[PDB]
Amino acid sequence: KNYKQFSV
């Protein structure tokens, strides 16, 4: 959904 998820 144009979604993005990142670990920081």
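Chain A residue numbers are taken from Swiss-Prot; in order, the displayed residues are 94-101.
Recorded method for this deposit: X-ray crystallography, 1.7 Å.
The backbone N, Cα and C atoms fix where each Cβ goes, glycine too.
One mutagenesis experiment catalogued in Swiss-Prot, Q98 to E, is accompanied by this note: Abolishes interaction with DLG4. Strongly abolishes interaction with DLG4; when associated with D-100. Note on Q98 (mutagenesis position): other Cβ atoms within 10 Å of its Cβ, all shown chains, come to 4.
Here the Cβ of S100 (mutagenesis position) has 3 other Cβ atoms within 10 Å, regardless of which shown protein chain they belong to. For the mutagenesis result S100 to D, the note given in Swiss-Prot is Abolishes interaction with DLG4. Strongly abolishes interaction with DLG4; when associated with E-98.
All protein chains shown were included, and the count of other CB atoms within 10 Å of the CB of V101 (mutagenesis position) stands at 2. In the three-state DSSP classification, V101 (mutagenesis position) falls within coil. What Swiss-Prot notes for the published mutagenesis of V101 to A is this: Abolishes interaction with DLG4. Does not redistribute DLG4 to microtubules. Associates with microtubules.
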